[PDB]
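Visitor: Let me begin by handing over the structure; questions about it come next.
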Amino acid sequence: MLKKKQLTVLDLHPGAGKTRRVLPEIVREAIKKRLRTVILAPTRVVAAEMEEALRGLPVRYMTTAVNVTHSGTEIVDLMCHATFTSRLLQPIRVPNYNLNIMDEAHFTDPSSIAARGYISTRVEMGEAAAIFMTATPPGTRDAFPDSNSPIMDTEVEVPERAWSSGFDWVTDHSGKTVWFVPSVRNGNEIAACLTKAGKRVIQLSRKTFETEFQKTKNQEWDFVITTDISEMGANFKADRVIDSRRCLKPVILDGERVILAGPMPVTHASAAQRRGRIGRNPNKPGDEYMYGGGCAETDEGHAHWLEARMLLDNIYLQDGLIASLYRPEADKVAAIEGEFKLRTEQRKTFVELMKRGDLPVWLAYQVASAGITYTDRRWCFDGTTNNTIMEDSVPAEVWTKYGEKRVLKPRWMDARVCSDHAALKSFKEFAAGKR
Ligand SMILES: CCS/C(=N\c1ccc(CC)cc1)NC
C-alpha cells in the first residue's frame, strides 16, 4: 500500500478492526519507511479513540481533544477532516504528506468530500499514496454487510412523531437503543415522547456531539436519539438500532436559495453505517435492526457536493490547476472546475465567513463573491419579504450593530441557518455583528 501513486480502499466490514488493529500496523510501517504521514479523523471523538489505539507511537495530535506533551520529532500528524481542509484554504503551508490516511472515508460533509478530492488528485499526479478506510465506499449498494455477530433485521413502520398507541415494541424493550432520526427537531419530539413514558434519553447532533457523547459512557441510558453524525465511528454498547431510514437533503433551488428537502430515503452507505452500530460483539448475537423505509441515491444533487467544489476551487494545488472530486463521487454534482475560484481578497472573506462566521459554505460563497466584507451585515436585512426568517410563527428580530431593531430577512436564504433553535440563535448573533 505504502508506495507513490496508488489509492487503496480498505473496505473491511463495520467493526472488523480498521481503527484499532489495521491503523497502528500501517503507522508503524510508515514511520519505519520515513513517510511524512497524515491521519484524518472525522470527529474529535474519533481522534480521542485513535490516540488510545496509537498510544506509544510517535504521533503529533493537532487537536485539543487529546492532552499530550509532544516530543517535536513526530513525522505522523493526526487531525480532523475539517481541520485539514481548513489549513489547505488558509495561507498556512500544509506539508505535502507522502501518505494520506482517511478514517471513516464515507463522511459526506463538504470538507470531507473536498479532502478526498485533494488527496486523490495528488495520488493521480503521482505525488503521494493514500488509504481511505470505510466499510461503505462511495456507490455501495449493500445496506446489509457482514458483522462480528448475527443481527436480526426487521422491516417495520417506525414512528417519526409522538405516539399514544400502535408501537408497543419500541417501549417494551429492556435494553439500550440507538435511534436515527432525520433532524434535530424530529428527534426533540420523539425524545419528549420517550421521556414522558419513563425512558432516559440522550440526544446527539453535530453541534452537541462531543459534550453529549460523554453521557453515553458516564450514565445509564435507555435511548440515544441521534442525527446522521453517529454514522461516523460513534461506538455504543447497545443491543438495538431503530432506523427511520430518512434524512434531510440540502438542495440549491435556481442557484439562489438553499432548502432542506425531505425527509427522504438515506443512501445504502448511510443505512449500512446506522445498522453497523450494533452486531459488533461476537459474544452477543441477536442485536436488532428495525428499519422504516427503503434506500435511494439521495446524494445526487445534494448541496454538499457543490459546496465541496466551492472549497476545492479555492485551494492551491499547482499553478492554475484545480483538484477534481474523488472519481467515484464526481458525478453527484453538475459543476465546472474553477467556476467558484475567487480572487485573493474575496477568498479571505469566504474563508473567514466559514471559519469565524460559522456560515454554510454555499452562503459564505454568495456573500464573498458579491464583494461584501466579513463585518458588513447589511445583507442580513435587505432580502425580499419571502426571505423573512420566522421564530415561533412570527418574524425573527435582532438589534443591529447600529442599535436598530430589524426583521431578519437575508439577501440569500439558506435553510440551514434556522433549521433548529441553536442554528437560528447563532445566525441572530451573526446578523447583530456579535462575531
Ligand atoms: C437606531 C435608529 S435608526 C438608525 N439608522 C437608520 C438611518 C436611516 C434609516 C432609513 C430611514 C434607517 C436606520 N441608527 C440607530
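The numbers used for chain A are those of Swiss-Prot, and the residues that appear cover 1681-2115, in sequence.
According to its header, the structure was obtained by X-ray crystallography, 1.7 Å.
In case you wondered, yes, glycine gets a Cβ from its N, Cα and C as well.
Straight from Swiss-Prot, here's the annotation block:
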- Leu1692, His1693, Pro1694, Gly1695, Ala1696, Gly1697, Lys1698, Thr1699: ATP binding site (BINDING)
- 1830-2009: domain 'Helicase C-terminal' (DOMAIN)
- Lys1887 to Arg: Diminished RNA-unwinding capabilities (MUTAGEN)
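In the displayed structure, how are the listed features positioned relative to their neighbours?
Guide: When secondary structure is read from DSSP and collapsed to three states, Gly1697 (ATP binding site) falls in the coil class.
When secondary structure is read from DSSP and collapsed to three states, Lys1887 (mutagenesis position) falls in the coil class. The Cβ neighbour count for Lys1887 (mutagenesis position), using a 10 Å radius and every protein chain shown, is 16.
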Visitor: State the Cα to Cα distance, in Å, between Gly1697 (ATP binding site) and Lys1887 (mutagenesis position), rounded to an integer.
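Guide: Roughly 28 Å, rounded to the nearest whole number.
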Visitor: Measuring Cα to Cα, how many Å separate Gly1695 (ATP binding site) from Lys1887 (mutagenesis position)?
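Guide: About 26 Å separate the Cα atoms of these two residues.
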Visitor: Sort out the sequence-distant neighbours of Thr1699 (ATP binding site) for me: same chain, 6+ apart, CB within less than 8 Å of its CB, listed by position.
Guide: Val1726, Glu1729, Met1730, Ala1733, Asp1783, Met1813, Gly1913
Visitor: Between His1693 (ATP binding site) and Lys1887 (mutagenesis position), what C-alpha distance do you get in Å?
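Guide: Rounded to the nearest whole number, the Cα-Cα distance is 28 Å.
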Visitor: C-alpha of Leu1692 (ATP binding site) to C-alpha of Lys1887 (mutagenesis position): distance in Å?
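Guide: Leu1692 (ATP binding site) and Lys1887 (mutagenesis position) have their Cα atoms 29 Å apart.
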Visitor: With an 8 Å cut-off on Cβ-Cβ distance and a minimum sequence separation of at least 6, pull the same-chain contacts of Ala1696 (ATP binding site), or say none.
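Guide: Residues satisfying the criterion: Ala1815, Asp1826, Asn1828.
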Visitor: Using all protein chains in view, find how many other C-beta atoms are within 10 Å of the C-beta of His1693 (ATP binding site).
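Guide: Step by step: centre on the Cβ of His1693 (ATP binding site), count other Cβ atoms within 10 Å, giving 16.
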